Amino acid sequence: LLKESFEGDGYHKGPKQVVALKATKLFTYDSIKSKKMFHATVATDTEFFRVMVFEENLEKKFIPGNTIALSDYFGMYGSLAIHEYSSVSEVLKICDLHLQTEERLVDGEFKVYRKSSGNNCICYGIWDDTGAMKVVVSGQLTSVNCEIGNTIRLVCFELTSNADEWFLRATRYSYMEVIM
Amino acid sequence: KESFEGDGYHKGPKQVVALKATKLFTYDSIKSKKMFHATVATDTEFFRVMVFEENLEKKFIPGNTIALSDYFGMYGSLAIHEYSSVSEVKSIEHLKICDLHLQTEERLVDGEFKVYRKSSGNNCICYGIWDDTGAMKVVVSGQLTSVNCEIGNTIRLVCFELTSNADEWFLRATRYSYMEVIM
Amino acid sequence: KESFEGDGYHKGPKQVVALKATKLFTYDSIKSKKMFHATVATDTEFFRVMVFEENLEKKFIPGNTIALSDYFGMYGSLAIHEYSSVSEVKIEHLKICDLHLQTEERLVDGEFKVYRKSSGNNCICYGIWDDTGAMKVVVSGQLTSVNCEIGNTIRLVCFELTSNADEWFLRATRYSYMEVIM
Amino acid sequence: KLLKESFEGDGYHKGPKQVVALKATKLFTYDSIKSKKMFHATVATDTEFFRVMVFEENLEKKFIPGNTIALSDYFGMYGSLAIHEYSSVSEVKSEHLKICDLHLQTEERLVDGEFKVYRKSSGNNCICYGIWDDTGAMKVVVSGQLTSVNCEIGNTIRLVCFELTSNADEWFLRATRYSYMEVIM
């Protein structure tokens, strides 16, 4: 029953120990320069944070369970940017998103009810027991195939300000994945 | 000519002539955090910087050639978080609209555009921006609504996101975005 | 058990059997114009008609085999206008996802639950919930007079599947018809 | 000019309703597959002008500008006149809307007019042009068989019988069945 949290943006020196609950298989966020990364959620026992790892050979330390200490990290857009090996030591339903007031970042697993082409996009619609919502996918995430009837896992998707309705677009460091 | 400094940490000095900076503004009233934007240039290419420390800002006066180190690259901009690099030494374009429609990748956007229409949205203000080469939507949510702005003015937009959407592509506003009426 | 009819004039008797018809309703309250919607068939396929003669709903009773004459085709439906155009004689509905799969704008009937309501520019936007997905309903004009709240099941007849850049929606045209169920 | 718009009421219309032929578009094919042909023409009384859809190919010879004609047996629908046959029409002895105005509407119309293109894009199952005007900017959606009309940024499309369309965010111009698109210059 942990609280959401925004790590203040800016540099963060000094040790801050967390518990690393979960993480995603290492993917490529930029296929052009062959740079890779992955995403993980850490937690103290009062609130939980979301982290963006940029060091390929650092996924070893984020095993589910491992209490670890984060230092020299970076905060921006409400997440933790772990960029290099050096600094890691060792020891939402749908209706809700429409009720929101501020662009956040969203994770979750939703059913897909529709798919279609977009201006330069792949527009999906995600079904839910509490309503439905637009998904825009541009850039590199279109490379992931996904069809109506599937269950999509979304991570680091940007809830977007807009006139009509708010929709989940895909930014630079977003990752998509089809679930059984 | 512009360039994306490779994302992640950037130690070591990179010396660049400070081109233009924006007034220091507050991006987060909740914790009362303040910042400003600025543009810097190498001889060939010019970059954009998001400066999160108020004091350092004075040092970003147009003309001062200064040296950057221990900085951070993310989302195609430089993050300066400290007294950090900015050290002294002894001391031209914008982008048209149509090009943004011809964009196939989502950018960050600065510029001067006339406003032609206004209307309220869901939790936001929609402006339309007139131009020699077309027209685009500008979606403003959050704090920047408190910028007064009317039909006929000329807003200056800094660190505005060009947004991936079906149909039209528009300029929304992120956390570090700043608006400024002109004339 | 699905059809369309060539536009233009259509003389001569065309014998059909009425399947279902709606109440007489007023489509233009200002000009106090009235009409009604009915579905007929030739028992290999069915047709959609729009009836502009008020005292003709007598005849379109579900069951009554009738023969149409001097009718008019337009916009993908049959237009019966005056009384002397109807003689007398002696099933496949669409689910939502289907409507997202279309390639070409239809007109649509059907009964769907409502999952959201909100007002848009000059209109009311309803969302309809379905086994096979969810879809938008824009209603502008006089049909806004129809009060509808979340959780109801509206009956929609002669609504238009409408082409849009992101997602297709059903909207109301001049002769559309709305109604709450139960 | 002076002549104002009006909408002929729906239903059958017997009896001669004499009107003067103002303008008219070429004969064009609204269904290329089923090879159905039509054309659009505007006609006016002393006071108002109406929009008529002619389905009889052998009539463009008769909606000549200036020629006063007599409409019997026609049909009203979607605020237009429906000349569907040759017998309907017989001979007798002889404005425009800026874009913003369309944002100002409250009741969905049909729209003719001429506008410059600033953007293009492919949509769900359509093309979305952006139309540019001295008085504003607005969205065109083109679906079905009209996508086969070739138009690109910079051009000026002539559009006739296009439907100004109700939507939540903003209202657009879409292309109904009997619409017609063309390029200029």
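Since chain C takes its numbers from Swiss-Prot, the residues it shows come out as 247-336, 351-442.
When the header is checked for method, it gives X-ray crystallography, 3.4 Å.
For all residues, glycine too, the Cβ spot is worked out from N, Cα and C.
What Swiss-Prot says about this protein:
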- C:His283 to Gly: Abolished homomultimerization (MUTAGEN)
- C:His283 to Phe: Loss of interaction with TP53BP1; when associated with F-84 (MUTAGEN)
- C:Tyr321 to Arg: Impaired homotetramerization (MUTAGEN)
- C:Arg376 to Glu: Promotes formation of a homodimer (MUTAGEN)
- C:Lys396 to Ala: Impaired homotetramerization (MUTAGEN)
- C:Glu420 to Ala: Impaired homotetramerization (MUTAGEN)
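Shown on the structure are the features that Swiss-Prot records.
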residue: C:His283; record: mutagenesis position; DSSP (3 states): strand
residue: C:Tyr321; record: mutagenesis position; DSSP (3 states): coil
residue: C:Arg376; record: mutagenesis position; DSSP (3 states): strand
residue: C:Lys396; record: mutagenesis position; DSSP (3 states): strand
residue: C:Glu420; record: mutagenesis position; DSSP (3 states): strand
Exercise. In sequence order, which residues at least six apart in the same chain have a CB under 8 Å from the CB of C:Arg376 (mutagenesis position)?
Worked result: C:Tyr386, C:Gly387, C:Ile410
For this session: Would you mind working out the Cα-to-Cα span from C:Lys336 to C:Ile351? 14 residues missing in between, answer in Å, no decimals.
Result: 24
Exercise. When a 10 Å sphere is centred on the Cβ of C:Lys396 (mutagenesis position), how many other Cβ atoms does it contain?
Worked result: 22
For this session: Under 8 Å, Cβ to Cβ, against chain A: pull out the ones among the mutagenesis positions C:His283, C:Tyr321, C:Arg376, C:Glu420 that qualify, in sequence order.
Result: C:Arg376
Problem set entry | Count of other CB atoms lying within 10 Å of the CB belonging to C:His283 (mutagenesis position) | 23
Exercise. Mutagenesis positions C:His283, C:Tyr321, C:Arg376, C:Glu420: which sit with Cβ under 8 Å of a chain D Cβ?
Worked result: C:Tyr321
Exercise. Which Cβ among the mutagenesis positions (C:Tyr321, C:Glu420) has the fewest C-beta neighbours inside 10 Å?
Worked result: C:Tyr321
For this session: Can you figure out which of C:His283, C:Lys396, C:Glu420 (the mutagenesis positions) comes closest in space to C:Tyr321 (mutagenesis position), comparing Cα atoms?
Result: C:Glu420
For this session: Could you state the whole-number distance in Å separating the C-alpha atoms of C:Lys396 (mutagenesis position) and C:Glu420 (mutagenesis position)?
Result: 12
Exercise. From the Cα of C:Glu420 (mutagenesis position) across to the Cα of C:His283 (mutagenesis position), what is the distance in angstrom?
Worked result: 14
